[PDB]
Amino acid sequence: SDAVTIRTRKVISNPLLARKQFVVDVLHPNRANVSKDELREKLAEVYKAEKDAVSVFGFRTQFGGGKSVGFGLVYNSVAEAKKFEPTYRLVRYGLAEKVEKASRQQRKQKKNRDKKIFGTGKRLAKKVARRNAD
Amino acid sequence: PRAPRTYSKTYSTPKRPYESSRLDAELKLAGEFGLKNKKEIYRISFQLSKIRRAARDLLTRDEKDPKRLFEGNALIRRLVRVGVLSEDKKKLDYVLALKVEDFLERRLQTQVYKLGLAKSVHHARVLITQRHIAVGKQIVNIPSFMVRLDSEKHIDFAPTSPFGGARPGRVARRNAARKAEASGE
Amino acid sequence: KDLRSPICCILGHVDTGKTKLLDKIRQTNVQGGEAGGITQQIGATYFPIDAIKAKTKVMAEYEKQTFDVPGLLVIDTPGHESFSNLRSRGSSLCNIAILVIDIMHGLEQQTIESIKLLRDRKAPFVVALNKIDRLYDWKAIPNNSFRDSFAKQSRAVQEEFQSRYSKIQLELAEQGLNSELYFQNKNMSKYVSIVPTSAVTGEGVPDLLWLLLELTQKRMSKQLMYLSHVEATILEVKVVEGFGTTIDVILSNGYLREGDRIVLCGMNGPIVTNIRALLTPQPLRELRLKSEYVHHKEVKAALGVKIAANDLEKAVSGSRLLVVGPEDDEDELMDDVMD
RNA sequence: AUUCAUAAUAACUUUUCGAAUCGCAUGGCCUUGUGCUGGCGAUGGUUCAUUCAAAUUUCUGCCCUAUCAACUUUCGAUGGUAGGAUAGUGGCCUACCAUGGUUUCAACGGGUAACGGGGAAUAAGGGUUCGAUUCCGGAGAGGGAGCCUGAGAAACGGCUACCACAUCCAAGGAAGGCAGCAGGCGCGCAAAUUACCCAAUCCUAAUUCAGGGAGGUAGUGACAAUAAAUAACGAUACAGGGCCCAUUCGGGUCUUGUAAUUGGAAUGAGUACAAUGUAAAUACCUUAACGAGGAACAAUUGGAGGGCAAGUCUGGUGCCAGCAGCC
RNA sequence: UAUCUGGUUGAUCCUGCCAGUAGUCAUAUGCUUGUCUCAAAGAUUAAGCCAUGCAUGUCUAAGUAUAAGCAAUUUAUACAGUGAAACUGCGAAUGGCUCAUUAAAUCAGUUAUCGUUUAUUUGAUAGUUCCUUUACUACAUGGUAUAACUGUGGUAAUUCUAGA
Ligand SMILES: [Mg+2]
Ligand SMILES: [Mg+2]
Ligand SMILES: [Mg+2]
Ligand SMILES: [Mg+2]
Ligand SMILES: [Mg+2]
Ligand SMILES: [Mg+2]
Ligand SMILES: [Mg+2]
Ligand SMILES: [Mg+2]
Ligand SMILES: [Mg+2]
Ligand SMILES: [Mg+2]
Ligand SMILES: [Mg+2]
Ligand SMILES: [Mg+2]
Ligand SMILES: [Mg+2]
Ligand SMILES: [Mg+2]
Ligand SMILES: [Mg+2]
Ligand SMILES: [Mg+2]
Ligand SMILES: [Mg+2]
Ligand SMILES: [Mg+2]
Ligand SMILES: [Mg+2]
Ligand SMILES: [Mg+2]
Ligand SMILES: [Mg+2]
Ligand SMILES: [Mg+2]
Ligand SMILES: [Mg+2]
Ligand SMILES: [Mg+2]
Ligand SMILES: [Mg+2]
Ligand SMILES: [Mg+2]
Ligand SMILES: [Mg+2]
Ligand SMILES: [Mg+2]
Ligand SMILES: [Mg+2]
Ligand SMILES: [Mg+2]
Ligand SMILES: [Mg+2]
Ligand SMILES: [Mg+2]
Ligand SMILES: [Mg+2]
Ligand SMILES: [Mg+2]
Ligand SMILES: [Mg+2]
Ligand SMILES: [Mg+2]
Ligand SMILES: [Mg+2]
Ligand SMILES: [Mg+2]
Ligand SMILES: [Mg+2]
Ligand SMILES: [Mg+2]
Ligand SMILES: [Mg+2]
Ligand SMILES: [Mg+2]
Ligand SMILES: [Mg+2]
Ligand SMILES: [Mg+2]
Ligand SMILES: [Mg+2]
Ligand SMILES: [Mg+2]
Ligand SMILES: [Mg+2]
Ligand SMILES: [Mg+2]
C-alpha cells in the first residue's frame, strides 16, 4: 500500500506458444513482498487480457527487502493458457481442480496386483466361488 | 550421477605454531581492525599469497609477452578497483610488494568506521551485522565486504532501521508504549 | 475415536503353556466353512465377533448380545513354573480375564498366587475349568452346548460332576470366594460364575463365550467408549527376517499409523523410534512355503500387533508405548522406566 | 594400392524380395456400367547409402619380485598348404608338413590388502603417495557351464544342468537369486528412511497422454567445503596517564581504561498470521504478532618445566596414585 | 609456496636416528555444538546371507473388438463412440549397482577394416512374378487354426493348467 510499481523487463512476443513472456520486477518499499493474485490482477490490466490468462511465478524477494524479481506470461486468450499452462498452475489459480488420486505406491501396488490376473477376472471370481464349496 | 559442486578453501594456517612475534603482530591486526579470528588474518595472507605467486610467475615472463600483458594488466586493474593498489604503483612490482594491511583497510567493517559513521571498528561490526548500513538500496551484512572504491561514496545507513529513518524498532517502541500506557490511560 | 473392544487374557493352568481352548475356537472355524487363510495376530489372538456367531448354537435362549461389541481379542501368557512372569504383564493383563482350573483338583501350586493377584487388582474375572474328559465314562459331541451334553450323559456321570463340583467350590471358598454355576448364577457381582468347559472336545465352549460378553455388558457399558490417545504396552521382544527386528505390543486404544513417531522405553534413557513397518497378523495354511504375515497401513486399536522399527533394540515388559508429543512424554517414560 | 564400385556370358536355388494391409477426405470424367479414374499419409518392403552401434586390430606405455633363469609344443607351442567353422581376418579348429616362438634390453614363474583411465593429496624445483568411489572403458550378478529369443545377450529383476545355500507342503510335490531402491542379519574401527513425486533432468513403448526406487523431493547426516552470533553504545564513583601552571592544595580538559549501583538503545536463535517457495509438502529469502540482563538465549576442546604460547600461586599425594609422542 | 627445534658429552664438534612441527576429497573414535549455503555417505571386513514391498512395461485417425462391457445418441442393418481381456507389434541387450576376477590382460593416446555384422534414424531404390503360350489362372482380393470368451474339470500349494 506504498504504491508498489510493477515493471516488466526482457519481453518476448512468443507466437508459437501464444503468449508474451517476460521478467517481473516488483519494487515495493515499505511493504514486504507483494502476492501473485495482486500481480495477475495488475498485469491483467496492461495487456488488455484479464486475470485468468496471465500466469506468474518464479519469485524471490531481494536480500534485505523492498524488491522481488519473478517471471510472467500473458496468453492471447484464456483457452491458450488453459492448454499451454502447467496443470499445477491452473490449480494454483482457480481454473482447474486438483483431481487427487491414491498414493503413488498405492497405485503401483494396484498395478502389480492386476498383473497376476489374466483377462477380465470376474470369470475368476465365479471360479473361486466353487472353491467356496469343496 | 550429477555434477560435482566444486569448492575450495579460503585460508591457510602458519607452519610455526607458537612464534611470539607473529602472535603479537596478528593480535595487533585483529585489534586495529576488530576481527575475531586469527583466521580472518590467515584468509587474507592466503589471498595475498596466491596473488603474489601469480605476480612472480608473470614476472619471469618476457616484457611484452602476451600472457604477462593480458593477465598482468587484468590482475592490476582488478587490484586498483577495490583500492588495494595505489594508482602510482599500478605496475605489478608493487603488487609483488603489497602487504596485508592494504587489504584489511578496505573491508566494509573498516570503511564504515573510517568515514566516521561508527567511531570504533567494533561499533562498525555490530552495526553491519545488525542490518543497518548498505551500499545502494542494498543492505550488506558482511564485515569482509571489501568496499569497491566507486561505491565508497555510497556507504550510508539503510532506508530501514533507525539511523536512516523508518522506525525506532521494538525496544524504543516498547518504551514509547510504557510512557503512553503508564502516564496516560 | 474407538468403541473399546474387550481385552481378556486367559490366566492359570500348568503343563499347558498354552491352553488348548482358544486354539480350539480357531480349529472349529477352519474346517467347516471358511473363505481363506485366516488373520491371526501374535502374542494376542483376535477373532471378529462374526466368528462367535457361527461358533455358538443357541442354548435355546441363554447369547445374542451382539449390539455394539466387535469381538475379542484374547491374550495368553501361562507356561512357567517360574511362578510367575504371568503376574502383572502390564496393566492390561489385568482387565477382564479367564481363570481356568482343574476338574480334578481345582487347585494348583501357583493358582493361589494367580487368583490372589487378581483380587489385589480387584478386577473382574470368570472362573472356568478345562477339560472334563479326563473323567470316567464320558461321551462327546463336538462344539455342543454344555447343557445339551450334560443331560445326555448318564446318571453316574452327572453325579460325579456334582461331587467334584462341590469339592471345587469348597476349596474355592476357603481361598475366599462365593460362586456357583453360571446358568444357575444369581447376580454377577453377588457370586462368581462358573462355566464348566471342555477343552479336549467341545463341550460348552460357546457358552463360555456367552458368559464373557454378558459379563462385559454388566461391568462395562459406559466403560467401553473412549476417545483416547494411543495407549499401549510393550509385551515381548524378538527378531524376524524380511523387514527386521521387532517388539510385539498390544494397542488398547487409539488409531495407529505407519508413519507415526512413538516414544518408547529404553533403560539407558528414553528412546524414540520411527516405525519401519507394522507387521501382524498373518492368514493361515502354508506347508513349507509363501508369505508369513500381512502388512497393514493403519490400525484401529484393540489389536495386538508387531511393530518393526529401526532403532528398536532394548525394551522391557511393563513399559508403555505412546505416540509422540515429545517433551512431556520424554520425561514421563524416563521416570517410569526406573520402577 | 585391389580380383574395387559397376556391368556382360552359362547355368544353379526344398527360391529371397517384388503390398491379398490401415486411416482421413470424397472429386473428377463418359459410350452412365455405381464404369474407368483420383487427393493427402500410415504401416510395410528388397538392395545401397547414412546414422546409432559392434567385433577384431597397429604403434608405445604398467606395481613388487632372481630365496623365480630359462621358458613354450599333456592335449598348438612358432610357421607353411588345404579345409571346416565364423558376421568376418586368424592355430579359431582339423588334417598333412616343418621345427619353430620368448628371454639379463629380465622372458617364464610368484606376489598384489591390482579393475584401467580422467584424476586426488603434498605447494621452491626435481619428486613422493593415492585413485573401491559423481565422467570414459572393462568385468560381474552366490559359483561354473550351457542356450533360447533376438538387430543386438553367451542376459541372470531369461531359461537349462550341476555345486553351495535356501523357502513352502496335506511328504505326493512346488518354488528362489537385493554387487537395483529401501530395509534386516552377519561382519567389523567403519557407513542413513522398509517416506513423497514423475514437477524438472532425460529414457522407453503402438507413444504429446502410459511407465520409469532412472532421476528428482524430503528424512537420517559436525564426511569434506562456505559465510560467521554468543554482544554494541552513553552517564556516574573514584584511579590514573596526559597537558598548561606549580608559589605547593591540584584537578580539569582531552582521554586511557579497572569498576559489586546506572541508563536507555539494536538484533536473530527461537516462536509465529500471511504470502512466497514446492508436484504437494518442509526449509531458505520475505514479514504482522512475540522473542536478552547474568538464573542467561550462560562455548568449547586441549594445554601452562623444555621442544612450545601460558604460574615457581594454594590445597592434596609422598618413587604410591598418576603424568610423560621425546627429554 | 627455498625456515626447522628437543634427546648421546663434564663440556665440544660431528654421524645418526628417535621425538616435536604442518597438510590430507583420509578413515575411525572422543569431548562440544546456535544460524546460512553446499551435501559425501555399508568401498576397506564378508562378489558374505537375505524376511517384505517396490525397481519394465507399452496404442496413434491410422494391425485385430459380436465384452453376453459402458455410453447412448445421433444418420449408418457389415463395421464405425469408448473400451477390459487377449492377439499382434515394439521394448525388457538401456538404466542402475558393485569392483570379485584381471599384470601385456584391461586401459590410454594412436591406428586398421583392401577383414566384418549392424534393429533403428535419415536419404535413395523395384512396369519383368502365371504358362506348351485360343477354348484359362479367385484379384471385385484365395486357406484354417487359435487366444481372449463360453462351458466342463484337476491339485495342500505358483503368474500350474487339461478335455470340450
Ligand atoms: Mg502409477
Ligand atoms: Mg493387463
Ligand atoms: Mg527487519
Ligand atoms: Mg465419386
Ligand atoms: Mg521403414
Ligand atoms: Mg595355417
Ligand atoms: Mg576366419
Ligand atoms: Mg621343437
Ligand atoms: Mg630354442
Ligand atoms: Mg630385474
Ligand atoms: Mg581386486
Ligand atoms: Mg577407479
Ligand atoms: Mg592403481
Ligand atoms: Mg577393492
Ligand atoms: Mg576400443
Ligand atoms: Mg551375494
Ligand atoms: Mg548368465
Ligand atoms: Mg536382483
Ligand atoms: Mg538386468
Ligand atoms: Mg566348486
Ligand atoms: Mg496330499
Ligand atoms: Mg539393497
Ligand atoms: Mg531400480
Ligand atoms: Mg562415519
Ligand atoms: Mg541401512
Ligand atoms: Mg519426467
Ligand atoms: Mg527413488
Ligand atoms: Mg535412484
Ligand atoms: Mg537433518
Ligand atoms: Mg527481539
Ligand atoms: Mg540475556
Ligand atoms: Mg579448561
Ligand atoms: Mg615458555
Ligand atoms: Mg642427539
Ligand atoms: Mg638423555
Ligand atoms: Mg659420543
Ligand atoms: Mg648429561
Ligand atoms: Mg666431570
Ligand atoms: Mg621430542
Ligand atoms: Mg617423526
Ligand atoms: Mg549459545
Ligand atoms: Mg549462505
Ligand atoms: Mg548391515
Ligand atoms: Mg559405494
Ligand atoms: Mg562388501
Ligand atoms: Mg462397440
Ligand atoms: Mg507383445
Ligand atoms: Mg492347422
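Using the numbering of Swiss-Prot, the residues shown for chain C are 401-739, in order.
Method reported for this entry: electron microscopy, 4.3 Å.
Every residue, even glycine, has its Cβ placed from backbone N, Cα and C.
Noted in Swiss-Prot for the protein shown:
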{"type": "DOMAIN", "residues": "C:403-621", "note": "domain 'tr-type G'"}
{"type": "BINDING", "residues": "C:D415, C:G437", "note": "Na(+) binding site"}
{"type": "BINDING", "residues": "C:415-420, C:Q431, C:437-439, C:530-533, C:599-600", "note": "GTP binding site"}
{"type": "BINDING", "residues": "C:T419, C:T439", "note": "Mg(2+) binding site"}
{"type": "MUTAGEN", "residues": "C:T439 to A", "note": "Impairs the GTPase activity, but not the ribosome joining function"}
{"type": "MUTAGEN", "residues": "C:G479 to A", "note": "Reduces GTP binding and impairs subunit joining and ribosome-dependent GTP hydrolysis"}
{"type": "MUTAGEN", "residues": "C:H480 to E", "note": "Impairs the GTPase activity, but not the ribosome joining function"}
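Proximity note: of the listed recorded positions (C:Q431, C:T439, C:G479, C:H480, C:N530, C:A599), C:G479, C:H480 have a CA within 10 Å of the CA of C:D415 (Na(+) binding site), given in sequence order. Of the listed recorded positions, namely C:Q431, C:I438, C:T439, C:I532, the sparsest Cβ surroundings within 10 Å are found at C:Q431.
Of all the recorded positions in the list C:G437, C:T439, C:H480, the shortest Cα-Cα distance to C:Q431 (GTP binding site) is found for C:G437.
Proximity of the recorded positions C:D415, C:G417, C:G437, C:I438, C:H480, C:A599 to ligand 20, judged by a Cβ distance under 6 angstroms to any of its atoms, singles out none of them. Take the CB of C:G479 (mutagenesis position) and look out to 10 A: across all protein chains shown you find 16 other CB atoms. For C:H480 (mutagenesis position), other Cβ atoms within 10 Å of its Cβ number 12. Taking the Cβ of C:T419 (GTP binding site) as centre and 10 Å as the limit, one finds 22 other Cβ atoms among all the protein chains shown. Considering only the recorded positions C:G437, C:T439, C:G479, C:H480, C:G417 (GTP binding site) has C:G479 as its nearest partner by CA-CA distance. The Cα atom of C:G479 (mutagenesis position) lies nearest to that of C:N530, taking the binding-site residues C:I438, C:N530, C:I532 as the candidates. In the three-state DSSP classification, C:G479 (mutagenesis position) falls within coil. A distance of 30 Å separates the Cα atom of C:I532 (GTP binding site) from that of C:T439 (mutagenesis position).
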